[PDB]
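Structure record follows, encoded as structure tokens.
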Amino acid sequence: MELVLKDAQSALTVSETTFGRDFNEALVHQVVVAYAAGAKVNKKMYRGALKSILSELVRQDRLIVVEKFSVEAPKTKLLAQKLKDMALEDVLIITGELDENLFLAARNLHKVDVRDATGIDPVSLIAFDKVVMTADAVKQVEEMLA
Amino acid sequence: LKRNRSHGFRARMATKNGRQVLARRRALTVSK
RNA sequence: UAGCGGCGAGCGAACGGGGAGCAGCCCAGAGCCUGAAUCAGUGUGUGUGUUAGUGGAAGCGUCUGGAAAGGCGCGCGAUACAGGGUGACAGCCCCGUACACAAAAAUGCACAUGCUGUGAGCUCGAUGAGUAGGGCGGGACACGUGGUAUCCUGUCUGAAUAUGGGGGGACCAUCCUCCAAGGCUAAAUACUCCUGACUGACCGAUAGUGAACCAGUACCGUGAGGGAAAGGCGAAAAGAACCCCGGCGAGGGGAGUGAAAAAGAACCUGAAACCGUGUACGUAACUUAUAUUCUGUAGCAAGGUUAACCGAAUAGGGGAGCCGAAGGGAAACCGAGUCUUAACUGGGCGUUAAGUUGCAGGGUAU
């Protein structure tokens, strides 16, 4: 399965065993309940739940991937204009290296959050229905989730 | 709290001057 | 867990592994040259705080309304949608929030600078003296002074300087370790009277500290000490100007302020045991947690799990434990079979019968 970019359709190959596996409802529910209670978590089951939620999100067509999502300058006006052009309001931006301009001009957005690959959490993914994921972050998330 | 302890009868008893003052007054200052 | 305990009630190890840190020196005495390392003090310099503070982005119409901070529309801000206040719910009304900043003077933190104090450093001696040990009577765990096995002595003794002396369960063959009998130590390691900030799926006036209130107050006792009860007007007191009935009292009855006076100072909301008015009816209380066991569910799967630790930190690094694997017999030893027996179709235990960590809950004692 190749992610839709809407501009170039240059999505890279994604391991279906990780991003396209069956959705285990019980495991995801257990992991989210444990995360809510904490806010014991095991590495393997946590990774499995992350893979399950990623597979559910991609299979629901709620995930969008672009070559590089960022802002030219650290201004919230530019980000708002870009979101308006995208015609989306509640979007979770996930990337790799922590962007400076976007992170700086993203705090005030109540319905928009920005985080890096290492900072992905089940609560963040579940909170926002739509996710915009940077292309380069695919390998990072794959290695993080094994 | 400090008055109850520092000026309490316990502290006065612990000191010779406190005992002398208490005996003189009996013949006071803390009421907890 | 081993161990201990009229082996009954019960108490309680070592080794090792992995982390923060890991600092060893001083002299006991000689020389060489040598106050050049390091530490404190003193005046100056730089950067950072603190003790006061500065700038700080964006809006209105209509309708509902006591007030709009209610929602309807079209706009903008954002490195600032943390909060508080404004006649009801505020990113654009105000203090502030991100950010940029700010000091005549003092100190704290880092070093450099001139000077004063401990004062680079190199080589060669060298062991900390009445010391190890012994004897009489005492003090501590069992002594109740000798289970005396350990420590100290009022007292009498007492050959060691890396040839020698200490320990190693007897001494001992192999050997392991140090030069005890002089001193220092700083980092990681607990505690919180009290101060700054952050909060809480914390409490709501019979709750919460005893005290949300002039509370450690009244009061109870000569004293120690004990120890209460008591919040809510509203938006601005706008606190009812003013006429009259009353004792120039109070109390209320009118007008007015008022959204409300069903907010009127004995001041938000109002229910019964209690007393009347008006109407109708018949009537002379096993809590938290270690262990035991069970239920259903999820990941991995012969692996699951990593923990005090580190962690742009609840993700990830960190295998030391943690349950079992091709097994068992006390061992040899054999191997899918094995074990005392020459052998029991005796009989016991096995064949590659997969287990673990979480999730929510049920019974037992501790």
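To match Swiss-Prot, the residue numbers of chain A are left as they are there, and the shown ones run 1-39, 95-201.
Cβ atoms here come from the backbone N, Cα and C positions, even for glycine.
As given in Swiss-Prot:
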MUTAGEN   A:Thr131 to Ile  Does not regulate the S10 operon; assembles into ribosomes in vivo
MUTAGEN   A:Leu134 to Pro  Does not regulate the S10 operon in vivo
MUTAGEN   A:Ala160 to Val  Does not regulate the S10 operon; assembles into ribosomes in vivo
MUTAGEN   A:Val167 to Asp  Does not regulate the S10 operon in vivo
Residue pair A:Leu134 (mutagenesis position), A:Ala160 (mutagenesis position) - Cα distance, angstrom, rounded:
8
DSSP-derived class (H/G/I helix, E/B strand, else coil) of A:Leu134 (mutagenesis position):
helix
With every protein chain in view, how many other Cβ atoms are within 10 Å of the Cβ of A:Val167 (mutagenesis position)?
21
How big is the gap, in Å, between the Cα of A:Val167 (mutagenesis position) and that of A:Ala160 (mutagenesis position), rounded to a whole number?
11
By a simple count, how many Cβ atoms lie within 10 Å of the Cβ of A:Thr131 (mutagenesis position), its own Cβ left out?
16
Select one residue from A:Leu134, A:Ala160: among these mutagenesis positions, choose the one with the most other Cβ atoms within 10 Å of its Cβ.
A:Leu134
